[PDB]
Amino acid sequence: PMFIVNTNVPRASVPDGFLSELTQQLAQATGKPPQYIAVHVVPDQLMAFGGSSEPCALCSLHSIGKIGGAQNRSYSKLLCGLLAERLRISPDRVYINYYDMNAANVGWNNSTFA
Amino acid sequence: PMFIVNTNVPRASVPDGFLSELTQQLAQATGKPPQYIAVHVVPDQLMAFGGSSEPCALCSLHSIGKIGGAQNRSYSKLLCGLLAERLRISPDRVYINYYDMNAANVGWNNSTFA
Amino acid sequence: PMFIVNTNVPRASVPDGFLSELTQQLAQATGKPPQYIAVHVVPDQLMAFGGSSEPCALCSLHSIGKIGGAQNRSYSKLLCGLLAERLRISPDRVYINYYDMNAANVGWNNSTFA
Ligand SMILES: O=C(O)c1cccc(Oc2cccc3nc(-c4cn(-c5ccc(O)c(F)c5)nn4)ccc23)c1
Ligand SMILES: O=C(O)c1cccc(Oc2cccc3nc(-c4cn(-c5ccc(O)c(F)c5)nn4)ccc23)c1
Ligand SMILES: O=C(O)c1cccc(Oc2cccc3nc(-c4cn(-c5ccc(O)c(F)c5)nn4)ccc23)c1
């Protein structure tokens, strides 16, 4: 899986270990092996939510399967929880786009997963 | 909705009020409540369009509904118009990816919209 | 087409000519005209692959057509090869999301491609 979070929170508020924490939690939530989970945090961004510059986050999770109604609700609770705890971002100022990707549309290691 | 614009235009050349203007314009164009519009501008980027580095922009709009043939044509004119006036980027050096997202695939406030 | 690469490799390690190289290698791989290829490189990123912060890259390619099983395998070999050669990133730490976009959902030059 690939997880990306963009936020207006400064880099200084991103703790040591945050990328590992995201990796960790996503591995268990998805049941995917952690060595295949990529994570990307992008702080200090010029962004607004509802026209307000208070802390917010715009995120994506791409996965081959393990994407669905109930699963995405559980990921949103998990990710909003972490963003609130570690970055002090209110859950109602977080958006996450989920993508169930076809294996043929994911490149890795000179090939694709199909 | 979520709107992102990535550009090689420098930060200092992004005029003040730009995020608020995008927020309001996207609200009226989509008919979505402005409270729920998120906008993100990423200046100073290392990018090329047709292999040249004159000003350009790479954008995306995600929405649950309000996406379609005629709407996307209208959005593209509106957004290219704004980028041209504010950031001085020619419309022929702007791309916008539109995504009609399923409510189940959009996380927010500890849950999804489904 | 639109190609984005985000990496933790430092900006100084991105060769002059890299954006041009991407543009023309993709032009030939996809058969799309290079004047319509947009490329975006984002160095110095906070990211991990498998929880490790060794060099890695997270990429996407959006195109109207020229996306499929064999083509995407070929693009992956090509892009991993380029990233290995120029950025010294191992192919097992590269991910590429491929998107076959509907022409109605790609904005350009005040309209869409539909
Ligand atoms: O075949 C084996 O022996 C073996 C042993 C250990 C691990 C292994 O790899 C895997 C096992 C199970 C699910 C796996 N899922 C993935 C996987 C990767 N994605 C994924 C990554 C990035 C994206 O941008 C994306 F859209 C999807 N989604 N799932 C990769 C490897 C897996 C395979
Ligand atoms: O339920 C209510 O009582 C109520 C009252 C006031 C406002 C309200 O919120 C809404 C009303 C109508 C459409 C709405 N659409 C959205 C909405 C959000 N997206 C959206 C946001 C981010 C993305 O990445 C994405 F793919 C889609 N697309 N639509 C949010 C709130 C809405 C709901
Ligand atoms: O057919 C047209 O409407 C048209 C109009 C003007 C020029 C033109 O030149 C072309 C000839 C052949 C393939 C072409 N492909 C493209 C093209 C652009 N994309 C493309 C760009 C960015 C994206 O984010 C994306 F999802 C797709 N995918 N294909 C553009 C122009 C082409 C094509």
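Numbers in chain C track Swiss-Prot; the residues on display, in order, are 2-115.
Note that Cβ sites are derived from N, Cα and C of the backbone, with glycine treated the same way.
According to Swiss-Prot, the active site, proton acceptor annotation covers C:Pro2. According to Swiss-Prot, the substrate binding site annotation covers C:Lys33, C:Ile65, C:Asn98, on the basis of experimental evidence. Swiss-Prot lists C:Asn111 to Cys among its mutagenesis entries, and the accompanying note reads: Causes formation of interchain disulfide bonds with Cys-81 from another subunit.
Residues from the recorded positions list (C:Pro2, C:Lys33, C:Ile65, C:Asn111) with a C-beta closer than 6 Å to any atom of ligand 1: none.
Taking a C-beta cut-off of under 8 Å and a sequence gap of six or more, C:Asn98 (substrate binding site) has these contacts in its own chain: C:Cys60, C:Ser61, C:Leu62.
With an 8 Å limit on C-beta distances, none of the recorded positions from C:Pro2, C:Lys33, C:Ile65, C:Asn98 reaches chain B. A 10 Å cutoff on Cβ-Cβ distances gives the residue listed as 'active site, proton acceptor' a total of 25 other Cβ atoms nearby, all chains included. In this entry, C:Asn98 stand out among the recorded positions C:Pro2, C:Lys33, C:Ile65, C:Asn98 as having a C-beta under 8 A from a C-beta of chain A. The full span of the recorded substrate binding residues, C:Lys33, C:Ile65, C:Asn98, taken as their largest Cα to Cα distance, is 18 Å. Neighbours of C:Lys33 (substrate binding site), defined as other CB atoms within 10 A of its CB across all chains, total 16. According to DSSP, C:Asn98 (substrate binding site) sits within a strand segment. C:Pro2 (active site, proton acceptor) and C:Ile65 (substrate binding site) have their C-alpha atoms 7 Å apart, to the nearest angstrom. You'll find the Cα of C:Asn111 (mutagenesis position) roughly 21 Å from the Cα of C:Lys33 (substrate binding site).
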